[PDB]
Amino acid sequence: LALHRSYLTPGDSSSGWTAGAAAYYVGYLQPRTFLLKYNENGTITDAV
Amino acid sequence: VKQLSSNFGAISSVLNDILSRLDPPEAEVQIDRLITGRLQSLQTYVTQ
Amino acid sequence: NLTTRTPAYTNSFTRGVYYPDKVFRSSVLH
Amino acid sequence: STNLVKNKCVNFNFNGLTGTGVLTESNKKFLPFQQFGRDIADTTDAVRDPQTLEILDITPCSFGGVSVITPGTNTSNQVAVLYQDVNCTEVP
Amino acid sequence: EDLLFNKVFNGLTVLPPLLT
């Protein structure tokens, strides 16, 4: 993740940082069977 | 038509590949597995 | 290093489906 | 990279997929990642040529069973032959 | 009959019916 260092908060190397805004969601994958529905153009428009 | 896509125990379900990537004496064992298998699928369609 | 940093789970509603192969199928359920 | 031929029953080996078919212009709109196109029953009915990125349809070439209509050997030795399921421009 | 009718590869060939 990029860390923003700015003139506003020189602090020390540890304290020279700004969180800004970030969100990350990690979900692991498992072996599964899915029925995928492909439309006329070939896009997967649904799955079960 | 789907049974044409099942190995029946050979290296591959495609006759061209078994013949192309194997020596002529040992491909005959692999084709004979497909021929016994594919013939059984046709006998079941005709009886049913 | 870093300092002064002041987990919850959210439902994945039907997300994470990726085109399994490079084949094209139209109007088919596979 | 041998040159492409169309409207003839030509054996073909594309980028690793091989079949015998008549290759013609296709109206199918393939998405960019897709390489071949398969119909129901796992049969490849479309391929995109690698060199010009154009979608080409594959249709099996003709195969029909000749049948013979005989007036009867006692009446005559004339016969007429029905080549089934063949537009009569490919019979010879 | 019209109401009734409306409501209703490889090595394989479907031969056509004799009485159309």
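So for chain C, numbering is Swiss-Prot's, and the shown residues are 17-22, 26-49, in order.
Including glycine, each Cβ sits where the backbone N, Cα and C put it.
Listed in Swiss-Prot is the natural variant C:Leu18 to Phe, annotated as follows: In strain: Beta/B.1.351, Gamma/P.1, 19B/501Y. The Cβ of C:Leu18 (variant position) has no same-chain neighbour under 8 Å that is 6 or more residues away in sequence. C:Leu18 (variant position) falls outside any helix or strand according to DSSP and counts as coil.
Listed in sequence order, the residues of the same chain lying 6 or more apart from C:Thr19 (variant position) and placing their CB within less than 8 Å of its CB: none are present. Natural variation at this site is recorded by Swiss-Prot as C:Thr19 to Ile, annotated: In strain: Omicron/BQ.1.1, Omicron/XBB.1.5, Omicron/EG.5.1.
Quoted from Swiss-Prot for the published natural variant C:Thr19 to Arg: In strain: Delta/B.1.617.2, Omicron/BA.2, Omicron/BA.2.12.1, Omicron/BA.2.75, Omicron/BA.4, Omicron/BA.5.
Neighbour density for C:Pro26 (variant position): within 10 A of its CB lie 4 other CB atoms from the protein chains shown. Record note (Swiss-Prot), natural variant C:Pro26 to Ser: In strain: Gamma/P.1. The unchanged residue is displayed.
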